[PDB]
Amino acid sequence: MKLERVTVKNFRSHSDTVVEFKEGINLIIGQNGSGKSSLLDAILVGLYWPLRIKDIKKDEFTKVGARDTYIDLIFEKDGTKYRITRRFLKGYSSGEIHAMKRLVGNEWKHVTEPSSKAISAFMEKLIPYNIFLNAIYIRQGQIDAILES
Amino acid sequence: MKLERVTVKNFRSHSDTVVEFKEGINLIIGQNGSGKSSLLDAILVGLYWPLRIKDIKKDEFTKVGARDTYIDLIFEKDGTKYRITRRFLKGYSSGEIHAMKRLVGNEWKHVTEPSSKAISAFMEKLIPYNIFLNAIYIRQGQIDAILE
Amino acid sequence: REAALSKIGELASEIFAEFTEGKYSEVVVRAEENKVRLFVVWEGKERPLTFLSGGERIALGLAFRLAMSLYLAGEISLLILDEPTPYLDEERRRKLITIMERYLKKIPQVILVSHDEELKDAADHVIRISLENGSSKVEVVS
Amino acid sequence: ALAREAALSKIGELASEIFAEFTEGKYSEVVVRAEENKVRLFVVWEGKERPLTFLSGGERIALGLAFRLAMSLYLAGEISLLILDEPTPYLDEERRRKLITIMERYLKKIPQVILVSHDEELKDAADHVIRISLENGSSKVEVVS
Ligand SMILES: Nc1ncnc2c1ncn2[C@@H]1O[C@H](COP(=O)(O)OP(=O)(O)OP(=O)(O)O)[C@@H](O)[C@H]1O
Ligand SMILES: Nc1ncnc2c1ncn2[C@@H]1O[C@H](COP(=O)(O)OP(=O)(O)OP(=O)(O)O)[C@@H](O)[C@H]1O
Ligand SMILES: [Mg+2]
Ligand SMILES: [Mg+2]
């Protein structure tokens, strides 16, 4: 798996951010309270939502003054370029966006049914949640967790 | 409560250490692996042994290459000057030594029977192990524990 | 525990406010039956602890600890902290030093352990510990 | 059961190398054992295996990073990505430097790695550097290196 770009809107301290990750070592220096972990958790949210992390709840990650939360992720896995779009709204599904696509030329095409259910199942087969959590994304405060048994 | 002097022999990296604590902010600067937490945990063992903390074991804390672990703690509490002394003998638990005394005049006198159970019972009444670990000695990595 | 935390709250707020440059005006200690809830006031509204960043959490933890030791400065009088600077950036570390000269100094006795030299400034007594040949060596400075 | 023994054993040889380096040989080897699905870790010190409690707090973070790197190195073709949030806590000045070294020595063998930190010192061992600041209630990303 390789991340290309992350677009987040109204996620914690993020109102509208766009990050383009490259190959090699990508550092993001920031001070306490700046947005570092916020960006990473959005990436997690947009990939496996719904999650099983008690310390990450929908009604809490929507930027204070905002109403909708937007996360757009474009990544590459085994030659195929995928893209997942999540749009959170506290009111209706009509506006809610949950679609994972496959790039065909210059056009993105539904990899499957646009819903948390279908996208979850497809992501689980593309890259299992557990493997992402103790092998890929090491959250803040969890560096030596791997030593625990 | 106020700590006065701690003498530690053969506890993890400590061979023969003696520290004198004073009023105000007493700082101990050291590098990773230099002996800081070891000294602090020695104080905890000296005050409340037997502790039921999984990462502090009698069989494990004896300094490698030695047999005699000795901890002598001098501290004040409500005007009285106390002193706890403990000795562990690797390989011979029958050799342990536990004693707690108070400064009467200029002569340390047993405040209770010299044993773990007796000392412990007296410490739990002079300052409960529970309050010690929750409001007094914040172990490494435990600073936000109170938030949970 | 309910009655306990509902005493140090004002002090914790005070300290946490200066630790975060007013970013968080207050710390609320509410009750929820057999389980206390702590909130932080951000932009005038109460926010749950998840609201904070990792470094901010460590700061709130230090604030409570100092508030606690302060409230008990008479009956207990001692606080022992092992490595208070993890997760703090350069700025929060400088603020910590101010919080030491201001609150930590109000406690009869404090034993602080750290790899951070920078803390030497707000200390009354300094002792150096190093590993000299498989064994710990102690040197008194201040 | 034995295929996991092969994986683990391999990751341990990798962790041992990085950790010996990270600690200037203070700990010469990291051991990984398996007595019925129960994985135990030991660090070799002065010739013998020592349980993990033997370690200091900073050392335990260094060993943790060693297993994360080793882990990502062993899956570098199947996963190719490692994201570390704040890798420096508990590490003293020297171990922080040493870490940098461990970075463009091992961290550069993984296709893609996303680091996050408040330590500007890691600004060297990076390929691309991005700053994030909190301007007026919202985060602002500025591209640098
Ligand atoms: N719902 C929200 N709306 C707006 N801002 C928020 C929201 N939730 C959290 N924040 C802000 O985001 C910050 C925490 O973000 P984050 O965890 O990304 O920081 P960080 O860069 O990782 O810092 P550290 O070095 O402390 O880890 C807090 O300082 C907080 O004020
Ligand atoms: N039984 C033992 N015999 C000899 N040396 C030991 C023993 N147990 C632990 N050590 C050594 O003591 C060190 C850990 O001590 P301690 O936890 O006191 O360090 P520290 O000064 O707190 O460092 P840090 O900044 O990493 O927290 C380890 O580096 C280890 O090598
Ligand atoms: Mg963070
Ligand atoms: Mg320590």
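By Swiss-Prot numbering, chain D shows 738-882, in order.
Determined by X-ray crystallography, 1.6 Å, according to the entry header.
Even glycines carry a Cβ here, placed using N, Cα and C.
Features as listed in Swiss-Prot:
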MUTAGEN   D:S793 to R  Prevents ATP binding and disrupts the communication among the other ATP-binding loops. Prevents also Rad50 dimerization. Decreases both ATPase and adenylate kinase activities
MUTAGEN   D:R797 to G  Decreases ATP-induced dimerization. Increases DNA end tethering
MUTAGEN   D:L802 to W  Destabilizes the ATP-dimerized state. Promotes HerA/NurA activity
MUTAGEN   D:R805 to E  Increases ATP-induced dimerization. Increases DNA end tethering. Fails to promote HerA/NurA activity
Cβ neighbours within the same chain of D:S793 (mutagenesis position) - under 8 Å, at least six residues apart: none
Cα-Cα distance linking D:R797 (mutagenesis position) and D:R805 (mutagenesis position), given in Å to the nearest integer: 12
Proximity to chain B among mutagenesis positions D:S793, D:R797, D:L802, D:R805, where any Cβ pair is under 8 Å: D:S793
In three-state DSSP terms, the structure that D:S793 (mutagenesis position) belongs to: coil
Per-residue Cβ crowding (10 Å cut-off), top of mutagenesis positions D:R797, D:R805: D:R805
Where the C-beta lies under 6 angstroms from ligand 4, the matching mutagenesis positions among D:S793, D:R797, D:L802, D:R805: D:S793
Listed in sequence order, residues with CB under 8 A of D:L802 (mutagenesis position) and six or more positions away: D:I755, D:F759, D:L821, D:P824, D:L836, D:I839
Candidates near ligand 2 among the mutagenesis positions D:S793, D:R797, D:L802, D:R805, judged by a Cβ under 6 angstroms: D:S793
